[PDB]
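**Q** Input: one structure, supplied below.
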Amino acid sequence: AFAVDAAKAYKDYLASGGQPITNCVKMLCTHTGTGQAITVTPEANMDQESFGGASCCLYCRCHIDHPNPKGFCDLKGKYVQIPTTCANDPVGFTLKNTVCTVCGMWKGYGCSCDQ
Amino acid sequence: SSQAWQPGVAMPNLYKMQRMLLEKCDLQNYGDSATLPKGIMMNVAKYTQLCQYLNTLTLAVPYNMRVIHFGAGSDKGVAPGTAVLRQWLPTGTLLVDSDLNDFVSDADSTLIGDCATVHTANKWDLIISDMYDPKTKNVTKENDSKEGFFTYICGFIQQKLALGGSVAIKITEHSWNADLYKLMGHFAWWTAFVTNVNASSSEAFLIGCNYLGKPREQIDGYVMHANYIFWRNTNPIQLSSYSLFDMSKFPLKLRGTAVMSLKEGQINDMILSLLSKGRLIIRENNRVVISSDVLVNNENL
Ligand SMILES: CSC[C@H]1O[C@@H](n2cnc3c(N)ncnc32)[C@H](O)[C@@H]1O
Ligand SMILES: [Zn+2]
Ligand SMILES: [Zn+2]
């Protein structure tokens with residue numbers, strides 16, 4: 001019945017004013033990409049930064065099991081696009097937000113499927 | 001010069017041809033730092049410039065390419081160089097990385113341990129090493145050829161680098177090995193490349209381009225390192241991050257270089273010529289299987 005809730009711990013730590021996880025690996029790129037959230041190569045547009053995926057995954061970075069039942073990681077081995085306004089906390093961003101399964105953009109940060 | 005707009009500077013051939021004695025390395029712009037683009041780590045910048053330079057060589061780039069990256073961890077527990085290599089290499093390239101210390105990585109598989117424990121069943125198309133021990137930076141001691149991981153790397157290249165493959169091995173004034181330089185003469189071409197972002201360090205990448213499995217040139221490594229230091233001592237390199245701002249041509253082009261499994265007796269001068277041009281890779285095309293030896297100890301009493 002007991003499993004550590006790392007996501008909730010980070011969220012609470014953040015809301016209490018804790019410094020976000022640092023040393024997420026930001027990539028150099030053209031910033032002329034598609035803007036989709038999680039891609040096989042950096043896809044930042046003008047309003048995003050692209051990061052190495054593993055370095056932005058709370059579970060990878062904390063050395064804890066992934067919630068996935070098979071333990072698969074959504075980010076490791078890929079690149080995650082973060083809005084430049086949120087790039088101070090890529091781990092918080094990926095953990096709090098969701099990718100649209102239709103268009104591949106972040107819900108509320110690129111997804112226009114509600115229009 | 002216009003060198004500031006390149007990703008870095010490669011050792012001019014005339015320096016390779018000298019017979020210098022080894023001297024201490026004194027870099028005029030020592031201590032200067034390049035101004036990195038906002039939020040970019042040194043090692044992302046350094047690996048980007050290394051890959052920008054490798055784009056100018058005749059690397060073989062097959063389907064099902066296999067790359068292994070030693071010294072991939074950082075004191076921060078992430079792998080910036082692996083992240084750049086995976087960005088640079090064609091999608092689907094198998095990428096394995098490794099380090100003494102635990103780190104989290106975007107590689108397809110990661111082995112934690114001394115590189116000497118690492119074994120692989122398959123051969124590799126590209127070997128990258130950023131392995132370094134900062135204890136070698138002792139200016140109070142004589143600067144002799146180092147063994148340790150360099151002994152491993154020499155043997156690993158001769159045993160597991162596909163003919164046609166390439167390597168980039170980080171060296172410095174004090175972190176170097178004579179046999180590794182001698183092994184550069186077993187490639188169709190070689191150089192020592194200094195990134196422009198780190199030009200105030202004696203660091204270089206020793207690049208072997210298109211492995212031939214036999215000496216094309218006989219290189220005396222003690223002299224070649226002396227030649228490398230003489231070059232660095234007399235050719236200040238202007239710190240520059242200029243090339244980081246042009247990423248449009250960065251990805252390594254998937255050339256689909258042919259892979260062939262040949263026995264020794266079949267490598268004629270025609271094969272050697274194709275290998276030399278980056279047009280052929282010789283190895284089996286089997287599964288990629290790796291392991292790390294683990295020493296077992298029970299310290300209970
Ligand atoms: C990227 S900075 C240099 C890296 O080389 C790694 N390294 C140094 N010596 C060895 C070794 N013998 N085996 C494996 N990794 C090594 C270090 O742990 C460091 O992360
Ligand atoms: Zn993860
Ligand atoms: Zn959508």
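We count from 1, first residue shown onward.
If you're wondering, the header gives X-ray crystallography, 1.9 Å.
Note: Cβ is positioned from N, Cα and C throughout, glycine not excepted.
Marked as active site by Swiss-Prot on the basis of sequence analysis: B:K46, B:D130, B:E203 (among others). Annotated domain 'Nidovirus-type SAM-dependent 2'-O-MTase' per Swiss-Prot: B:2-296, in sequence order, evidence recorded as sequence analysis. Under its mutagenesis annotations, Swiss-Prot gives B:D130 to A (Swiss-Prot position 6928) the following note: Complete loss of virus replication in human respiratory cells. What Swiss-Prot notes for the published mutagenesis of B:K170 to A (Swiss-Prot position 6968) is this: Complete loss of virus replication in human respiratory cells.
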**Q** Within 10 Å of its Cβ, which one of these recorded positions (B:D130, B:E203) has the largest number of other Cβ atoms?
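**A** Compared across B:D130, B:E203, the most Cβ atoms within 10 Å surround B:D130.
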**Q** Which of the three DSSP states, helix, strand or coil, fits B:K46 (active site)?
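**A** In three-state terms, B:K46 (active site) counts as helix.
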**Q** State the Cα to Cα distance, in Å, between B:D130 (mutagenesis position) and B:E203 (active site), rounded to an integer.
**A** 10
**Q** Between B:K170 (mutagenesis position) and B:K46 (active site), find the distance joining the two CA atoms and give it rounded to the nearest Å.
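**A** Rounded to the nearest whole number, the Cα-Cα distance is 11 Å.
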**Q** Identify, in sequence order, the residues in the chain of B:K46 (active site) that are 6 or more apart from it along the sequence and have a CB within less than 8 Å of its CB; answer 'none' if there are none.
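**A** Within the chain, B:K46 (active site) has Cβ neighbours under 8 Å at B:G81, B:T195, B:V197, B:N198.
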**Q** According to DSSP, folded down to helix, strand and coil, what is B:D130 (mutagenesis position)?
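**A** B:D130 (mutagenesis position) sits in coil per DSSP, no helix or strand.
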**Q** Over all shown protein chains, what is the count of other CB atoms within 10 A of the CB belonging to B:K170 (mutagenesis position)?
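**A** Counting Cβ neighbours of B:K170 (mutagenesis position) within 10 Å gives 20.
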**Q** In the three-state scheme derived from DSSP, which category covers B:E203 (active site)?
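**A** In three-state terms, B:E203 (active site) counts as coil.
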**Q** Filter the recorded positions B:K46, B:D130, B:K170 down to those with CB closer than 6 A to an atom of ligand 1; keep them in sequence order.
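**A** Checked recorded positions vs ligand 1; flagged B:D130.
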